[PDB]
Number of protein chains: 2
Amino acid sequence: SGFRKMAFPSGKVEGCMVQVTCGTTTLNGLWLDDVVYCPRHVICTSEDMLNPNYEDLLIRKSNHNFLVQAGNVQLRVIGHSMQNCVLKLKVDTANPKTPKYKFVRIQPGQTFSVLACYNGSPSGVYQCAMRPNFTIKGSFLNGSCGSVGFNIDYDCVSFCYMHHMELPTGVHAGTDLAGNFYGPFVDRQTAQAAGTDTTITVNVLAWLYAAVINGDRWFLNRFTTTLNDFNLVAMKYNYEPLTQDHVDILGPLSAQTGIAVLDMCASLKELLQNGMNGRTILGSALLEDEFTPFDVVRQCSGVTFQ
Amino acid sequence: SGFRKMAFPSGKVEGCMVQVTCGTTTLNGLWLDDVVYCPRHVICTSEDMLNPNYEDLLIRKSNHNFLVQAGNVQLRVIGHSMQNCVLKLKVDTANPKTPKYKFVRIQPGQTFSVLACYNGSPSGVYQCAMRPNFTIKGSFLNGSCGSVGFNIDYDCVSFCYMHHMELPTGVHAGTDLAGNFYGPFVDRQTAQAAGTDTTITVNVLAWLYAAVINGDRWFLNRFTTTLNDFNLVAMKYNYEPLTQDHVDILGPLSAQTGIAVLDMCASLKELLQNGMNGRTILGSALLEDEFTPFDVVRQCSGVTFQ
Ligand SMILES: *[C@H](O)[C@H](C[C@@H]1CCNC1=O)NC(=O)[C@H](CC1CCCCC1)NC(=O)[C@@H](NC(=O)OCc1cccc(Cl)c1)C(C)C
Ligand SMILES: *[C@H](O)[C@H](C[C@@H]1CCNC1=O)NC(=O)[C@H](CC1CCCCC1)NC(=O)[C@@H](NC(=O)OCc1cccc(Cl)c1)C(C)C
């Protein structure tokens, strides 16, 4: 037993991290087969950032302007292209450590592991959620751009995030691996703000099922509630609406604990209305929303990857 | 910016995990050079667990009783020995993925990353502390024994923990990699209990410095306090004593934030006496104690590993 904020094992991704240098800018890139993916603002200069036109910054570069380090080995760029907000640098060598992989664009509420990197070298791994406002609450310093977020499914790495920038509230914005920003953000140093965030209700319910699986039951109660009456309470406390689809997804957890989804909703209602009153759940004094139903089942039943 | 419960990149350790099977028992082992390390209770049978004498369970085994899987490859055991509570299986093949490594026995309060594994395959990674009562609050199911805890220092993996058993409060006990239990625990299924735990005070102070580095300052105040007067408050709230040595270790953080250690202690005092009163620190509504001063500096300045 026990319940931890668990990240996927990171080795498959560590083998893909490289350093990309252009001008005075160094960041991380992702080397899969013979292509290195990285944020396109690597081609920006210090004066170039209020309203850059990337289609030249790029038409003005030559391949030899791109310095790619794979550890103790320089990789030669033989071509470059831009796809939305990511650069793709064609190099003359295929990454022999290339895992089985997919690029996926995730929905808000979905979680993923982030391998934070500087100068092509991994620094740490942690677990994140895509917030409803399409930011992630990450841990990123200068040089971490191009670090990627990912999930692993048996043997396949599904990359879903690459890091680009930090917003004034200290939260983070980036793209999928095909270069499309999550949320309304753009890669230009102009006024931008996160927008109002909300709590991921289906994930909170999943984490309460995790708690029950692990022996915390103090928050359960008699009651039930309807979906409508639950969603009226959620909306006051700035929680995302719970859909019938969320309910079905919570089915396996409901069935394993014997607590109907709508009963767990009644418990969450009283937690929102009364608070926790000096008690904790799974070592937390807040309602945690960065575990999906799948994360809970994965961690509480022991799914592996190879 | 941002602050996350960060684990070390796990790839160097993933390359060392193997499956060990003996009789009806399957668990994980750690394959470094030509030796596989695993818990010695792998040689116990279902009837053998109330007071086993391992010196035979072992004298009765032959090498061919040990089934070791390195993925799709069976490893042949050519020798075995017991060191305290770990088995060492000499195999005929050296692990080519063997990193630079050390075995270290850590002090309570020190943190480490755990690569949770089942059947030799990694399941997830997370960050733990050795509690003052020498348990760890892990996430472990049947089959996770032999999963290891570790730190990374530039290029070197310092292994510090291997998992053995779960105590009735849902917390976990195990050994260093030379087989010595942390705490008073023994590998026999007889009555054992964790003992009273306490909060790791030096780590709480480090996490408050992390908060200041990251823009949470609401908890700072006028006051100062003496070490003695702080420790009188800590003892009432079941906190570990703060030593002058802890104070010196907190020096770099003190110097980077401009907040004297003893001033941060005055802040922690008021947090203990008044609570947080509906406010959070670094996304937590509790005082967090599983970041060391070194973790804070590592994450807030961007140290990497290669
Ligand atoms: C890349 O490694 C780096 C990572 C961040 C640095 C600190 N934490 C990070 O996650 N990214 C950056 O430094 C970007 C540079 C590019 C260059 C031009 C194209 C877009 C950004 N800069 C930022 O993240 C800055 N934030 C930012 O510009 O956000 C929008 C914005 C713009 C103007 C004015 C405001 Cl108030 C906000 C950071 C302030 C460094
Ligand atoms: C190995 O993969 C497994 C991992 C644990 C299973 C559930 N979570 C885990 O971390 N370890 C075990 O199953 C051990 C087996 C050995 C075999 C004999 C030598 C010592 C233990 N068993 C346990 O962890 C059990 N706990 C336990 O025995 O703790 C002390 C104890 C003993 C007697 C009575 C009490 Cl109340 C407590 C678990 C209960 C499975």
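Going by Swiss-Prot, the residues shown for chain A are 3264-3569, listed in order.
Every residue gets a Cβ built from N, Cα and C, even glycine.
Swiss-Prot annotations:
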ACT_SITE  A:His3304  active site, for 3CL-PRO activity
VARIANT   A:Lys3353 to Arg  In strain: Beta/B.1.351
VARIANT   A:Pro3395 to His  In strain: Omicron/BA.1, Omicron/BA.2, Omicron/BA.2.12.1, Omicron/BA.2.75, Omicron/BA.4, Omicron/BA.5, Omicron/BQ.1.1, Omicron/XBB.1.5, Omicron/EG.5.1
ACT_SITE  A:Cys3408  active site, nucleophile
VARIANT   A:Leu3468 to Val  In strain: Zeta/P.2
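With the fewest other C-beta atoms within 10 Å around its C-beta, A:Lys3353 stands out among the recorded positions A:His3304, A:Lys3353. In the three-state DSSP scheme, the residue listed as 'active site, for 3CL-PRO activity' is classed as helix.
For ligand 1, the nearby recorded positions are A:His3304, A:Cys3408; that is, of A:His3304, A:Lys3353, A:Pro3395, A:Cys3408, A:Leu3468, these have a C-beta under 6 Å from one of its atoms. Counting in whole angstrom, the residue listed as 'active site, nucleophile' lies 9 from the residue listed as 'active site, for 3CL-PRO activity' by their C-alpha atoms.
Closest to A:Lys3353 (variant position) by Cα-Cα distance, out of the recorded positions A:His3304, A:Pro3395, A:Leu3468, is A:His3304. Cα-Cα distance from A:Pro3395 (variant position) to A:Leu3468 (variant position): 16 Å (rounded to the nearest whole number). According to DSSP, A:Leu3468 (variant position) sits within a helical segment. The Cβ of A:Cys3408 (active site, nucleophile) has 25 neighbouring Cβ atoms from other residues within 10 Å, across all protein chains displayed.
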